[PDB]
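To start, the structure under review is shown below, and the notes come after it.
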Amino acid sequence: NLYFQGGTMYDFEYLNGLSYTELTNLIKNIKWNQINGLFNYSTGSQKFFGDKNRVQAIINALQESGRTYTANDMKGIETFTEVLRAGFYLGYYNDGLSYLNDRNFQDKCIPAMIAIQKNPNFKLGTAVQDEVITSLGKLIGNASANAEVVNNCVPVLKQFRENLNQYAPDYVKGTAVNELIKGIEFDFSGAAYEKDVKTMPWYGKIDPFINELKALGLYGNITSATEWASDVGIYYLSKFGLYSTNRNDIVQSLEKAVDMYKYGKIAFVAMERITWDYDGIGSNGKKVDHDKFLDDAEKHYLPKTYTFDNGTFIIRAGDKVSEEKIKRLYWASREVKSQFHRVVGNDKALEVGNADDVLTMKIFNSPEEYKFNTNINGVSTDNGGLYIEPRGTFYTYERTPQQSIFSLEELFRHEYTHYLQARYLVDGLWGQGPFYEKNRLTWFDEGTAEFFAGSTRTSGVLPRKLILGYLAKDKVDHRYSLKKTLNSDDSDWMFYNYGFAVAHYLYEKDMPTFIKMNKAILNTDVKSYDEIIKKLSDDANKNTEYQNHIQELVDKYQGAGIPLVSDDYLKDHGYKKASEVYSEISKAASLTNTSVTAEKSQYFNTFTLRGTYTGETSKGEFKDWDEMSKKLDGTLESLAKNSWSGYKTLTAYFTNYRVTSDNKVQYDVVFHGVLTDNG
């Protein structure tokens, strides 16, 4: 025990020495944080809260300041309450203060609570009055409540309701009511943990309170600013509704919430409350179909369906997403796909009968509307969009330039690449096999995505201006070495931008290593991949190359752009007899043993042409790849010189590089374009 302070910071050793009179008066005019280690379990605090007479003194003093507080003076009610909250907290966690855990002791706070409630100043209004309510709600949270106490909250709820449009948007006002409700609910739920809810002092005695929550929940005229309040109303209507004699009446109000706000946030909550709090049984006594409700909700937000490639590529979209966009996205998928197969060298899906056999894209009208996707489909919506491979489904939304740096096409070009990685490159589950036991592909998965997003029809892969722009930052470190980028647990957001630079670097400056790397992933050769990463990491030379290549990108930024699909794709091409197109493409590409498939879409038809290409004597694999790129891009360009508009829709790739017994270069070649001949 001590009998001196120093510095307006107070120790328990010192507080323990004071008479109760002196103590309670001190607490009235100090902030709670001024008490040192207040929430800490000490011999000091043990001694302080261990005295049943002292805490009772603290309770009595709070009861007195509850009787006397005014709009201008709070009479330390905040401090009194924080001190008590500390009592109960330590009593919960530490034996020796366990008498503080007993609900029977906690009830000793009720007379103080009532005192606060009977004060004519127990109303929302000024900062003091509001803080008093906030403090009360938190104390109930740690202590106890009566049916009597709860019902005294009724005027405050009415006052809030009657002033919803002013009060709910106010942080302090809104926090007060929320703290009060949440506080009471926490105490009540705690007391009934595994006990029969029917045997509670307050059960059936809180009808006025419940009725006050119905009114909030079923307010109707919500805005963005006031929605949370009615949300609280519904959520806590369900919670307190448990202490009503009429179950079916409570569920009726919840079902009304669903009808009143539909496919908005509060209907989802109300619906959750029925299944979780009320056994998913309605007011009529029959099982509410939660699954149908979610299906109804998805149909409301995603009413439009667009089908491509014989139903293997489906877009479900909001009513406001442009049809032009839909088409552009399809053609964008085609551009990225052709570049991807070129580099990777495989177009045959790795597994049979996976969900990605059909690609599905769900595009909400807006970021606002997008949020209900987590509700509807159980996925995070804290993103610009998301590909879920086990579902073969991409979720995103249409967006304005102000809403996102990325347009919808760009984001799709990026995410689409993950669909390609998972289907055609990485065997088994994406993110969950041998290649993921160690953290080997983080740079690669994200880097190749940014990279392939820049695919074009006839120019290969180009850097996107936006990523080039990012690279324009601090040269002096901050810039990653080759070794750092390849070997990421946290890193700053720039990590992905350097991953891109590596991918681009390898593509432009070192195709041989790019191909070797992809073949390793493709063949599931974890050892070859690790060896390649090792050589690159250990070789200071490749790093210097990479460092200057970063500079080269930074320089290219001035005149760069975003590779996006051409308006040419949307043009009315008109008729062209199918057989002429095939012959024309076969001659110009020198294809052999060709075959074709025609596919039906929502707005057009398409064909896929497959042929063998065999050229002259091989100049090595990587030189072969380079020339094949140039020879093929050249064919696509010259074909566009023809009068038929449809050649401008063509995309092409090659796969399965090999050499003949006579060292002649040999590839599988694929062309894709619009088809305008029915027969």
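Our numbering is plain: 1 for the first residue shown, then up by one each step along the chain.
Placement of Cβ uses the backbone N, Cα and C atoms for every residue, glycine included.
Per Swiss-Prot, the feature Ca(2+) 1 binding site maps to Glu389, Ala422, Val426, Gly428; the stated evidence is similarity to another entry. The Cβ neighbour count for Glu389 (Ca(2+) 1 binding site), using a 10 Å radius over every protein chain in view, is 20. DSSP assigns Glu389 (Ca(2+) 1 binding site) to a helical segment in the three-state reduction.
Per Swiss-Prot, Zn(2+) binding site is recorded for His414, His418, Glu446, and the stated evidence type is experimental evidence. Other Cβ atoms within 10 Å of the Cβ of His414 (Zn(2+) binding site), summed over all protein chains shown, number 22.
Other Cβ atoms within 10 Å of the Cβ of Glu415 (mutagenesis position) number 20 in total over all chains. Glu415 to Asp (Swiss-Prot position 524) appears in Swiss-Prot as a mutagenesis experiment; the accompanying note says: Retains 4% digestion of collagen, still bind collagen.
Positions annotated as active site by Swiss-Prot, on the basis of sequence analysis: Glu415.
For the binding-site residues shown (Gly428, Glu446), fewest C-beta neighbours within 10 angstroms: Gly428. Listed in sequence order, the residues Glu415, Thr417, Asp445, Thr448, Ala449, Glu450, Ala453 complete the 8 Å Cβ shell around the Zn(2+) site centroid, once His414, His418, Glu446 themselves are left out.
With 2 residues unmodelled in between, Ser488 and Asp489 have Cα atoms 6 angstrom apart. The candidate set comprises the binding-site residues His418, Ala422. Of these, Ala422 has the most other Cβ atoms within 10 Å. Remark: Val426 (Ca(2+) 1 binding site) has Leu350, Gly433, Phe435, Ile521 as non-local neighbours, by Cβ distance under 8 Å and separation of at least 6 in sequence.
The shortest Cα-Cα distance from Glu389 (Ca(2+) 1 binding site) to any of the recorded positions (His414, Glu415, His418, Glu446) is found for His418. Taking the C-alpha positions, the distance from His414 (Zn(2+) binding site) to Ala422 (Ca(2+) 1 binding site) comes to 13 Å. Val426 (Ca(2+) 1 binding site) falls outside any helix or strand according to DSSP and counts as coil.
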